Amino acid sequence: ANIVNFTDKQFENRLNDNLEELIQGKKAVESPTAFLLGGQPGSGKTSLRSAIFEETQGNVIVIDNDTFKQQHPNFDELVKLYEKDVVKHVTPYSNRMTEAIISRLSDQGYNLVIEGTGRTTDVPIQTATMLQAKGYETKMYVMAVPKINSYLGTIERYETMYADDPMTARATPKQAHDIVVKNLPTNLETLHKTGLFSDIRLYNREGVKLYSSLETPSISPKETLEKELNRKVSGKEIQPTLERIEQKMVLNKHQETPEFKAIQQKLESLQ
Amino acid sequence: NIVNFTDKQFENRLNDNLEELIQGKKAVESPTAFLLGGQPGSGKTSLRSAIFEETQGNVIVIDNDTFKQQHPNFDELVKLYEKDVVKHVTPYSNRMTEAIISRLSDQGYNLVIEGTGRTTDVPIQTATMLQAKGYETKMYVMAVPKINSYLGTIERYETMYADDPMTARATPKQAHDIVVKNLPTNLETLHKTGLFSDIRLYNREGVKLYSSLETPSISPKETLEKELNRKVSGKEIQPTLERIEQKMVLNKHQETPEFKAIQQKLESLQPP
Amino acid sequence: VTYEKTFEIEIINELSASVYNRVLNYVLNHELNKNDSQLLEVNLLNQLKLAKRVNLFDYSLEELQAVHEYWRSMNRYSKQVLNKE
Amino acid sequence: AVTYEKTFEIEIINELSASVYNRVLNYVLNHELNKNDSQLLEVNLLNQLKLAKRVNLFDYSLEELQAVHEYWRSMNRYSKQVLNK
Ligand SMILES: CC(=O)N[C@H]1[C@@H](OP(=O)(O)OP(=O)(O)OC[C@H]2O[C@@H](n3ccc(=O)[nH]c3=O)[C@H](O)[C@@H]2O)O[C@H](CO)[C@@H](O)[C@@H]1O
């Protein structure tokens, strides 16, 4: 019980607000479409949100598990205890919330964007099936991004949030990034085979469609994704990203990290 | 000539002003207007408080100074006349104050009209114009020692400067002294006109010191003079001096006649 | 009614008027639609409108100090956003 | 259609806005404040944020997005300071 727990009334309240915010300027439709997001951390899955915002012309609701982490009634007390190692403790809460939101919003039939990584086949399959027996068309838009670029993205993200709030900041473990990369190509093929999705798409960072299962029904997403994931990035292209993170890391005062020292040896090999 | 402005620019700002001011307020069948008096630094915001309580919050405060920076070309006017910008934007603020009083009195909201009481004629014409619209008219004035109000102007200025150096303008000594000099005689004058159902004097702490309604044969003149001319104890100005020094140090205004005065006074009040 | 609170209320009034007027002026000057909260500067104007609705006479010193630092913040921020010509 | 630069901002703004808004939400709910009473300092804050959060970020310039980044840094600083009783 105690600090980790929360009364049903406390959850009830936060649910009401969340729903109230989310419905702002949105109507329910008769052919509701749920877009399940995919991509390793640092991909920039926000790119997908903008493509889906455009596709649905603004009538779509984003359900992002992360945005509820700090919404645990007792969160304040849970930092005076666990500081940077707090995330684990509040995940129970944020998972329950997301599933109640996805639940109530799908009862009414609003268009949905559901934030995901695609680390597992379990979650999207379970979500897609739940939604289909409710009238939803279900799609899956996934980032197709070089592993080096996405790994750099995780580094930059953390470094920018350190500059915002030195207390909130916590980096994505390299293994957490590298697992989604190792698993995702195969996971998308397994999803392809379920025929639960009317369209699986691959987008690059610039919003450019690289693959569509609807357009190319006998081609696997797998080969195409691996190719981008593995594609080697020119010093030409990687030049600005390196410079930007380097200069952000001086302000954050992080020279003495293996990540920064590895940037120096990439910036030195190209001078 | 950037000092001028179109009638439309005025109408647009008038419309916003009115929205803002009627928010949560209600026009009534028997409206009151409360004209304020007191030298700069006397703390007239204390009067707004008492009136808010008296009207249970159903009052609209009308304050000339809040309109000065609302001139359409204001930012172009400071980059040209700098410290001396006030005199150029007063015509706009005057015309705006009058338009706002006119419209709100047309409807019949309760009003607080901020003012110094530098004259009798201005409050008189105001009261007379409002009476022709069914307003009861009262006058609520601050009675504050001339040294407390002067220290008030200083502190105001240095607290404003600490928030924003551009926005802060020193009250000139004359503006303060002229009102101190005129006020007591001006109140007796106003008293004799009978236009005001009540003339009240309040002190810094919100205590009502005099009421023409309660004592209609005693004039406000003497009670106000006692207070303007009251000798203030060293022990009474000290907290104010301390706050002033604090802001002046922060603002790097140590090299002024004011700061050396305040520093000498504070050293004279130290337990030997 | 402490002079301390009265004073803070005086300063808050002058500062909040300064900030509001800078925003109002810019919104009016650039002919921006007041009914469109999507427009950044209008959104900010609407936020300032809510801020001004409060009765400051009902606040404590700690609350007043909090309001004061609100207007320092918007003063800083408004200058930053309004950089159009 | 969209740049990495801008979308990286949007992603940052989102995590930050959620962090600031949730602080204020938690305070309001836990202290049992009437969300309908915009006279309460903490409820007036919430309402402003409800207002700021109500925008489409995909429709802003990079300049505008940086401004919005700066806003939520203000609210971060301010919210922490004001709920710091
Ligand atoms: C946004 C999100 O959730 N992903 C976070 C999650 O990754 P993670 O890989 O766990 O994200 P998943 O896509 O697996 O979803 C996580 C949880 O969100 C809910 N969910 C998600 C998708 C869905 O279609 N239906 C559904 O209900 C479920 O409760 C699920 O268990 O933890 C990481 C830390 O390890 C964070 O860096 C990610 O930001």
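Residue numbering in chain B adheres to Swiss-Prot, whereby the residues present occupy positions 3-274 in order.
Determined via X-ray crystallography, 2.7 Å.
Backbone N, Cα and C atoms are what each Cβ position is placed from, and that goes for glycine too.
Database features (Swiss-Prot):
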ACT_SITE  B:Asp67  active site, proton acceptor
BINDING   B:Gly40, B:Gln41, B:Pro42, B:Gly43, B:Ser44, B:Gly45, B:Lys46, B:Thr47  ATP binding site
BINDING   B:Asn66, B:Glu100, B:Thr118, B:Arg120, B:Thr128  substrate binding site
MUTAGEN   B:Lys46 to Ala  Loss of activity
MUTAGEN   B:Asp67 to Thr  Loss of activity
MUTAGEN   B:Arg158 to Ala  Loss of activity; when associated with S-171
MUTAGEN   B:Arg171 to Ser  Loss of activity; when associated with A-158
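Here the features listed in Swiss-Prot are painted onto the structure.
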residue: B:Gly40; record: ATP binding site; DSSP class: coil
residue: B:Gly45; record: ATP binding site; DSSP class: coil
residue: B:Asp67; record: mutagenesis position; DSSP class: helix
residue: B:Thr118; record: substrate binding site; DSSP class: coil
residue: B:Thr128; record: substrate binding site; DSSP class: helix
residue: B:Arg158; record: mutagenesis position; DSSP class: helix
Whole-number Å value for how far B:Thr47 (ATP binding site) lies from B:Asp67 (mutagenesis position) (Cα to Cα): 13
Packing count at B:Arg158 (mutagenesis position) (other Cβ atoms within 10 Å of its Cβ): 21
Listed recorded positions (B:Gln41, B:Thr47, B:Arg158) that sit near chain C [CB under 8 A]: B:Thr47, B:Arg158
B:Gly43 (ATP binding site) versus recorded positions B:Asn66, B:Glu100, B:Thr118, B:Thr128, B:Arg158 - nearest by Cα: B:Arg158
Alpha-carbon spacing, B:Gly45 (ATP binding site) to B:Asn66 (substrate binding site), which is rounded to whole Å: 16
Sorted by sequence, non-B:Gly40, B:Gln41, B:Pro42, B:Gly43, B:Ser44, B:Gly45, B:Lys46, B:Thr47 residues with Cβ within 8 Å of centre, ATP: B:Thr118, B:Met144, B:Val146, B:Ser151, B:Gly154
Sparsest-packed of the listed binding-site residues (B:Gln41, B:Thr118) - C-beta count within 10 angstroms: B:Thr118
Binding-site residues: B:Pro42, B:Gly43 - member with fewest neighbouring CB atoms within 10 Å: B:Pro42
Neighbour tally for B:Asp67 (mutagenesis position), based on other Cβ positions within 10 Å of its Cβ: 14
Number of Cβ atoms other than its own within 10 Å, given for B:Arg171 (mutagenesis position): 16
Recorded substrate site residues B:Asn66, B:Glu100, B:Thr118, B:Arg120, B:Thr128, farthest C-alpha pair in Å: 18
Sparsest-packed of the listed recorded positions (B:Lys46, B:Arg120) - C-beta count within 10 angstroms: B:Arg120
